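Novice: Below is one structure. I have some questions about it.
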Amino acid sequence: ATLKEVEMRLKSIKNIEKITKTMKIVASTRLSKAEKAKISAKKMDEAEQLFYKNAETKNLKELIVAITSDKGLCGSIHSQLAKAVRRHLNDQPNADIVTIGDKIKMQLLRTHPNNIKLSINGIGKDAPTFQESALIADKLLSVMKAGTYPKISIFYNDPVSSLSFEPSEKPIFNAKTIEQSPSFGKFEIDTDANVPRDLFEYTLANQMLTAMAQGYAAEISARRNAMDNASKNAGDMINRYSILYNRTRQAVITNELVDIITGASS
Amino acid sequence: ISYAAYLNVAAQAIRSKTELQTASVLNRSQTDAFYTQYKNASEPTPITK
Amino acid sequence: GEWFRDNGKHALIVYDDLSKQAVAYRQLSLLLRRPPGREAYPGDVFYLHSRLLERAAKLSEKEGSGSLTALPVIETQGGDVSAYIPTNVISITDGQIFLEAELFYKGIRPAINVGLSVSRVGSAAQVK
């Protein structure tokens, strides 16, 4: 209503516009570095998960690892993966949930709080790495006793393209399941070492990465979209408040001027 | 110690002059990751990974 | 109200509201042709309230300890507490209670803006 009201509530939106715009380009560079980190993850999946495709490994209490991130301001990344885990957890209500990222721990803590036994923090700043992947995977084995569940499921977001993403699930098979797979014999594995045991702990770490890298790239492409739409909409308010200002500024001056003219007749 | 964590420590000798060591090598090496255990709302202290 | 104060009793006076008073004062003065001031108010529209509200007091022992407590009311437009009369009166009083429509509809009643309201007298006049 007043010039001061309009000057300070325009200014703040001029900032948000400049700001949300900066993080549209911030998370554009961050997309180039996370398309190469994605491809190197996805290419590596075909090579690792091919053995299982050929050995024909299938399943026979459940650990659910859910992956989004710590950050917000990224469309509906966290909201529609939590939506997936819920439709899944509806069928199997008796499962232990491990969360990677706070924005999915909260989404889930409000819906099935007691199923969550572990949370991973500080997760979506840089790209994901095998070190985070493996050290998350190591605690999984240690504190959750990962190696022992009949079924282990990673929930994550697959980048369909640049402009969208798909909430996806994948299984991890333990040592027992690998060994006792229909076409395991096709491969001449030396049964001395624990090739299945190692193959499991490696694939726990490895396919988590596969998931994190995609979810993360799904996110970086939801963030540069939500911010793209934010700048486009913040600029719409700057159009309203530029005009209202140019108005309220003139009105102020005219009304002080009427006061002055009245005071100057008498 | 576990086959993943075991190959990782091996991935940090081969990672740690500063030549054949681009920016993302010393960023493959750093983790801002803190694991919080949870029971019935939270339970115990958040520890470094 | 002064009769009570001046005789060792205690009056509370509610001036509801000083906005409407200033407006009359403006009407009275323009029709007398006294040259107008800000927003057409009279040059001394501040004195109008300053001398009114100074009368509210707590007298000494020598004067029988009578009090006049004033609770003037002001009405703003679109929460504009920077407007002319409200600025005058805020200058004068020992603090204010700010009421907000925003807070009223959130359920908060009285709709007091706790961060903006103060009492300069403070704890000094509050049952321990």
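Note that chain C carries Swiss-Prot numbering, so the residues on display, from first to last, are 291-418.
Per the header: X-ray crystallography, 3.0 Å.
Placed from the backbone N, Cα and C atoms, the Cβ positions cover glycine too.
Copying in the features that Swiss-Prot gives for the protein in this structure:
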MUTAGEN   C:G291 to D  In ATP1-2; growth-defect
MUTAGEN   C:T383 to I  In ATP1-1; growth-defect
Novice: I want to check the contact list for C:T383 (mutagenesis position): same chain, sequence separation of six or more, C-beta distance under 8 angstroms. What comes out?
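Specialist: Looking at Cβ-Cβ distances below 8 Å from C:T383 (mutagenesis position), excluding near sequence neighbours, one finds C:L343, C:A360, C:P362.
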Novice: Around the C-beta of C:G291 (mutagenesis position), how many further C-beta atoms are within 10 angstroms, looking at every protein chain?
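Specialist: I get 17 for this one.
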Novice: How would DSSP class C:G291 (mutagenesis position) in three states?
Specialist: coil
